[PDB]
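Peer 1: If you scroll down you'll find the structure; I have some questions about it.
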Number of protein chains: 8
Amino acid sequence: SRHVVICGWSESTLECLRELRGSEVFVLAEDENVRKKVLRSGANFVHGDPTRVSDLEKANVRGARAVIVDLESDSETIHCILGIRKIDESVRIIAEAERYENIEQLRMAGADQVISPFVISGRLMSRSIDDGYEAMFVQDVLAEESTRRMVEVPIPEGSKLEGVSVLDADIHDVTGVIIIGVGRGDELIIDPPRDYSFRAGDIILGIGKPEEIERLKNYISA
Amino acid sequence: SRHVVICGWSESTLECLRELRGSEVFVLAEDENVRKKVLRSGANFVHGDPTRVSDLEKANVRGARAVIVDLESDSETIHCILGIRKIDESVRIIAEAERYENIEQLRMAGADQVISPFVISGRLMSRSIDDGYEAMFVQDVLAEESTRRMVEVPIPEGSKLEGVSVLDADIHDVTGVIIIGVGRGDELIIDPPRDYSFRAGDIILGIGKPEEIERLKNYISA
Amino acid sequence: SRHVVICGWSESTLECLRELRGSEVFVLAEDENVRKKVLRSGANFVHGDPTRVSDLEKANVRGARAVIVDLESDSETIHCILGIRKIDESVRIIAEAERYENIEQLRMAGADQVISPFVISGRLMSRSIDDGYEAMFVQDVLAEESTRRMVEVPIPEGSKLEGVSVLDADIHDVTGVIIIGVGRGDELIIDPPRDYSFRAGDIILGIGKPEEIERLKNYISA
Amino acid sequence: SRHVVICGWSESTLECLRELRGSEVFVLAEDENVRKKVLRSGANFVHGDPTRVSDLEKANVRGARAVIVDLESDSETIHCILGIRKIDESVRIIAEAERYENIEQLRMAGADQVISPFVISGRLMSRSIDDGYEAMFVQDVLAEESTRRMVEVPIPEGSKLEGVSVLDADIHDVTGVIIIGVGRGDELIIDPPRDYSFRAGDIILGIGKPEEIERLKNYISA
Amino acid sequence: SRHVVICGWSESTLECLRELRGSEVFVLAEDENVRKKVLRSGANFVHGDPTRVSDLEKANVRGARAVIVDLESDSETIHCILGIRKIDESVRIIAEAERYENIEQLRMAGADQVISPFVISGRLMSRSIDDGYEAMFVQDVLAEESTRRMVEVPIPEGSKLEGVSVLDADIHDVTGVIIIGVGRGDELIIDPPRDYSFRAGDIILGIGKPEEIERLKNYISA
Amino acid sequence: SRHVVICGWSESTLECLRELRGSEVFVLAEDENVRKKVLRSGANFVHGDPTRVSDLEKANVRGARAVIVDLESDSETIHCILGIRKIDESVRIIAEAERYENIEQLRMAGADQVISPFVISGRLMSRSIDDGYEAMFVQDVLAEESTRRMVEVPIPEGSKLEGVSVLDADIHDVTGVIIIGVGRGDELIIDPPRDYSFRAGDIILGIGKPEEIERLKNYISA
Amino acid sequence: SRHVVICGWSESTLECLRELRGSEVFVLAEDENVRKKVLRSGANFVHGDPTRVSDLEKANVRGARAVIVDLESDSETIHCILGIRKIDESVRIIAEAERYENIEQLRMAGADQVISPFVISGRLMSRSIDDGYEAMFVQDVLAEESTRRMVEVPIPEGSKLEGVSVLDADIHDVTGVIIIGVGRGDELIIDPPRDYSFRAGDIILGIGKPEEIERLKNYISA
Amino acid sequence: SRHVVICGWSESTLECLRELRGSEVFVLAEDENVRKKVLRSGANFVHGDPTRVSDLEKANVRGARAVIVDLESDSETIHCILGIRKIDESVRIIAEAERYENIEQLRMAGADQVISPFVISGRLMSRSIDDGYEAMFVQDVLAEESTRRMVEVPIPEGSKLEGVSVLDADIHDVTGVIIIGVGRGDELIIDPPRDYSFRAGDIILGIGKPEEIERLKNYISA
Ligand SMILES: [Ca+2]
Ligand SMILES: [Ca+2]
Ligand SMILES: [Ca+2]
Ligand SMILES: [Ca+2]
Ligand SMILES: [Ca+2]
Ligand SMILES: [Ca+2]
Ligand SMILES: [Ca+2]
Ligand SMILES: [Ca+2]
Ligand SMILES: [Ca+2]
Ligand SMILES: [Ca+2]
Ligand SMILES: [Ca+2]
Ligand SMILES: [Ca+2]
Ligand SMILES: [Ca+2]
Ligand SMILES: [Ca+2]
Ligand SMILES: [Ca+2]
Ligand SMILES: [Ca+2]
Ligand SMILES: [Ca+2]
Ligand SMILES: [Ca+2]
Ligand SMILES: [Ca+2]
Ligand SMILES: [Ca+2]
Ligand SMILES: [Ca+2]
Ligand SMILES: [Ca+2]
Ligand SMILES: [Ca+2]
Ligand SMILES: [Ca+2]
């Protein structure tokens, strides 16, 4: 579709730019001596300050589909989010929290989703004292190299599943995917109860092999 | 049980120290000006250099049960891991990789579990361009406040499931626990196939309400 | 009435504390070395970080009637404004802008009145090239030692002025004050037209002598 | 007309340069990296030290019609004012005070007008607690984008109003402007009383729509 | 007599404070970390800012007999001299010029005596290319340890030299004091001509052994 | 004769370079952005570090007649003096002491004369409390603008003054110069006693008008 | 032969580059400003990070005959050694230890030889208290400007000395060299006893004049 | 015997203090934070500045037998050496050179033994490219734990070796130590020629076993 604008240069944005091959990516950063690694990773470099509205504007924030903000602190991140919300009130902002208490403030400023990596890292380091199966699970299903992949299938308009609960469906019995959550809008319910009635538009979050994913797509078809 | 040594001070170790309330923690760092913020978290502060073997042997690495190594850079992390493996060759080390290239070096140097936060953050950033149900799942299954919890349940000796396949065990309809993986030793098998026969000593990793967790523990009981 | 919280310390907050005698003021700043100059002016001091929410709750933001934010940069000012809007959504915030670009960001963050000193100073510099009567007017009507004072007077309910045009009222001829604007809510009409009709609750903004101010206050009285 | 010299580069001189388009402006500054932003704002950059007398004479202070001094501290401002007064005893100097105590020292050292932004900001922040119509009035009549403008209209020699009182002249109903003050030489009378007899050469400070300003200009003709 | 105030701390004021042992000295400086090195020299330390009139009035400038102003720059020296002349208009000020151009400004601002060390150092450097007898003379006549001393001897009223010319007085053969200058008021006449008639109230500046100084005082005695 | 090399750029070297017009002057300094003022003052600029022997060598230290060392501290000054003494053991080094106690160490390193300006400034500021005739005398006779000049005349080989004491000479009686000292080699005796026998080669240090200087040259001729 | 890679730039690598003239040297360094001094010392500069594996593979570590590692800290040195050992398992690595504790860690990580300059310096400074002939011996036999040189002379296959003891061989009187030690593989025997039987392939470490070195080389021929 | 003063603190002085047990050591450094590591090694601590003469006299330089100087740069090392030469002219100084250029400056300042660690380290790096027997020899003969020790032995007065050639003596054949040099005063002859005749007072520098050292010490005995 459209392009993706990245404000700031970090390691998180480096791995995001690794995963974003094939799409058009702009990078808005202040450092001039990162242009070689930005152009080698496959993204156009736009010199500028991400907190300033003119430099935000030049990097085509208006026509973007998602803006990814990863600056040095949380004050600059909130300033960048408010500048982007001054330019376009409909674009998607994905921000990164450096501290734990600034998550609700980064949501108040206008970020559509706040990804706090040090909270995830601290909880995995706390749960990995006895045996580290949770960290292995997270770092394995997020990688697009394993046999099982976490993908979101949507329930199409006019399917066989409208009104049918998950207890009447038995998707794991007929397909073999593991239905770990069903999302609507911006709300996700992990491990939904048995009388949860399906709708048209609910996004099914599941884990399975791509053969099971294609079988699940063929099962919920129109 | 025994104590837990934390080498270095950052935000990851701060959240790990928050989630370790109720246990004994020794914190080993060069900064003296972190003594209040260590001591307000319920942790015994020990001044020293984590890369030095004398300042390591100060903080009781021999009697510990797990060492968490999160220093300022990755070279310092590998040096401190080598200094730990000089002292006690069988203690559990949980490291943190600040770069993606250094994970095999941190695992060769001796760390039992390497947790790279920037790779997880980049993969959750790149997968949240459309809709962020995966980042919501990851950030909500780990918090120790939500309704559903990810747990590890061990299989005792003499149980009712020795040799029983996962299809005939029928965990999800009977108990209500979503079985996302069965782990053994130092491998984790995510979404195991239907011909997988259990063994006494396996670890079942699941998601469910605590009533379903109690029902699963009473269901696999000897 | 209630108290007033001040975040940060500069010359603007020093002059604001000079103009605020008779009230109770809580200053919140990071430097300990300013406790002597804060406590000399007749105001309490609270050590802390004004961007952090807990240090804001130490300084009693919830029970305050106005919060005045003047920090070292506009990013920290926006971050402190969102930290205040976390605690009490309906408190009054007066912010100070360093640059002209950040005024709409400061209003989007939640500030109820953004006062930019450098913009006023630049527009008084570039207007005093020929003859400086504008700068003299601005700097003479604001001081509370002159003979002519800019005074906000409300129109009480049940007054004789409700539904009266400003030509039919002839305020300057009977009372002697100069009606330079009529405001209601967050809008202000400078030099209002002759067909404008007064209503109850509107604020009359005028310049005049104190005796003329008293005569006007007794003229709108029922 | 002739050129304008600006000593130092900050925010106040930046907005002053924004309003001063069309004339010739020489910006004298110590930093060399401000050259691009000075030339982009529309002024000729002259590298030098504003405290030195030779670097002042390089920037053509002798022929200018006004010199605007805004340096880093207040001692540097007094030093630059003393240097300009050593060069030229007739030029108009506009200074910016950092503290309230140095206004009399800057006026004794030779500044034709001292503008104190922090005193104005502190008084507006202290008068904006209840409701901020004063800050709205100041920042709306100084901005040259609103409908009303604060204009200085000089009384010419041979006008119709030589020797009439302001009670008998009755400017506001016949022209539509608001007479907030009158000026003579270096003095200003805000809200002049009704027995004030007009003279020739007096400057009328007023607020009004430009149609009312042109009606007042045609009213005071010869 | 009374005390001596020293504003600012550097090496010049350090040697001046060494040569003022036996007297009372107030030292006024911004640095708190100079309290030991001030107090070990026998001087009462006063914290404050020398450019501020309140911190000047702290250090007893009104009751002093001489104020020595050696601050970090020359603009600060002129500002502090103006602040001193605000308080006591007749106290003696000894300044120090860090640049050659600022001597007339430091004398216009109010300093009774301006002592520029870099000009003296440059003139003693350039005159010591061949042989340094002039620099040796200057650096050896000032030290209070050598055999010959430069002294000021006043002429009392009723002396033996009223109206007596310097040729008929014959000071060098009778007493042994080298008469390099006769001073009066605020002028010094170096090598006065033979027709110079003395007056009661003149100051004779001479070089000689202290026995010759006693012989000169007993020779000009009334 | 030959050239003069100046190591380092300060105010003392600036006034020394002002007094050294007509001679060939090299300047060895580290800062590149002083080349404009060095080339405007009339001296060739040699970029380099004065402590390094290769950069010392390039600036033609070998063929010089005097090297003037004025660096930022006394350690760098001693390092420069030892480098120059490694290159040429016969050249003249004129150094400047920044602290008082390093005078004997700057003489131990190999400087031919050490000019300590802050000691002279402190002693003049200490002697200028009562009346400042000493500072006026020093700063007037060092200036080549007054009527009296401090010049050194040498006694030629074969003069009329060999063996004649100063008591038999009466140079001030026959000429009118003030003989304030007689130097030989590197020793100066200020105010010499009456039986001091003159030699051939003794350097007479005197103060007088240039007519008296020419008369003194004609009196001590061969 | 083949090239030599130097990781990092300091004083030790500078003197090593001074002795290594004639070969091809690739200097890998983080700083870009060291490019001119590297190219003036006679080596090809390769900009990069010596800890990264890709920036190591850019500098042709695979084909080199020795890699010299000297970085800022000891952890960075262990990291670069681990990276080179990940690239190549046969190349010769020479490291420099900063502390005495890390010699065994650098040898375990894969360094073929660890040189500790501070341990040698401390032992020479402690053995130079009485008289410093040890430091003179070391710094004279390592300098390639003296008369004697420390040479390694290998024993060839088929030589006359296969199977003779060093008592019967009697090298010193017949050749003139001093046999301080013999080496085999990775071991060295200093002052070998008289029953030590020579073999083929052994390296003889000796000191002597080059005439004696050539006499020893002709002595050990086939 | 007497005590030893150490100026500065680094790894070289740490190893020198490790090699100096049995003696009394006074460490003089600026940092207070090194008092714990100084007092742990069995040495007294003196806070002060090693370049200042009074802080040197606090640490008893006059009664010392050797002073070891190792400061942060060569300028401060030269300044400290000249400060020591002020106090006691005949004390022994061991200095440490940072660069190769400053060795002759350090010897001209007064140091009796200049030990450059980086030059020795660079010449051992550039000689271990092929096979590192030189670095092994240098780092094995210096440690006081091996079996072969480099030991200075004097020739006592009245010995049997006075006037004896080194061929006629045959020291290696009877005693078993390797005579690698003969030194007298501040000169050393490495690999002395066969015609060299011994004299009383000369120092024999040799490598051997401790029993062979005792046999040599009893062989020169009268
Ligand atoms: Ca980041
Ligand atoms: Ca676990
Ligand atoms: Ca499956
Ligand atoms: Ca970390
Ligand atoms: Ca998604
Ligand atoms: Ca469930
Ligand atoms: Ca501000
Ligand atoms: Ca105007
Ligand atoms: Ca009125
Ligand atoms: Ca300003
Ligand atoms: Ca108000
Ligand atoms: Ca109107
Ligand atoms: Ca000074
Ligand atoms: Ca001279
Ligand atoms: Ca005399
Ligand atoms: Ca200087
Ligand atoms: Ca005096
Ligand atoms: Ca005369
Ligand atoms: Ca090194
Ligand atoms: Ca020795
Ligand atoms: Ca030989
Ligand atoms: Ca060193
Ligand atoms: Ca070799
Ligand atoms: Ca032996």
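Residue numbering in chain G adheres to Swiss-Prot, whereby the residues present occupy positions 115-336 in order.
This deposition comes from electron microscopy, 3.3 Å.
The backbone N, Cα and C atoms fix where each Cβ goes, and this holds for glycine too.
Pasting the relevant annotations from Swiss-Prot:
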{"type": "DOMAIN", "residues": "G:115-230", "note": "domain 'RCK N-terminal'"}
{"type": "MUTAGEN", "residues": "G:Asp184 to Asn", "note": "At high calcium concentration, mean open time is short and mean closed time is long compared with wild-type"}
{"type": "BINDING", "residues": "G:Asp184, G:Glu210, G:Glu212", "note": "Ca(2+) binding site"}
{"type": "DOMAIN", "residues": "G:252-336", "note": "domain 'RCK C-terminal'"}
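A description of the local structural setting of each listed feature is requested, covering burial, neighbours and distances.
Peer 2: All protein chains considered, the CB of G:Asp184 (mutagenesis position) has 29 other CB atoms within 10 Å. In the three-state DSSP assignment, the secondary structure recorded for G:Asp184 (mutagenesis position) is coil.
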Peer 1: Could you tell me which of these binding-site residues, G:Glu210, G:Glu212, has the greatest number of Cβ atoms within 10 Å of its own Cβ?
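Peer 2: The largest 10 Å Cβ neighbour count belongs to G:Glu210.
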Peer 1: What is the number of residues in the domain 'RCK C-terminal' (G:252-336) that are helix, strand and coil, as DSSP sees it?
Peer 2: 23 helix, 25 strand, 37 coil
Peer 1: Work out how many Å separate G:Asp184 (mutagenesis position) and G:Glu212 (Ca(2+) binding site) at their Cα atoms, rounded off.
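Peer 2: Between the alpha carbons of G:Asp184 (mutagenesis position) and G:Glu212 (Ca(2+) binding site) there are 9 Å.
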Peer 1: Using DSSP and collapsing to three states, where does G:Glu212 (Ca(2+) binding site) fall: helix, strand or coil?
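Peer 2: Once the DSSP labels are grouped into three classes, G:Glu212 (Ca(2+) binding site) ends up as coil.
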Peer 1: Helix, strand, coil residue numbers for the domain 'RCK N-terminal' (G:115-230) per DSSP?
Peer 2: 46 helix, 24 strand, 46 coil
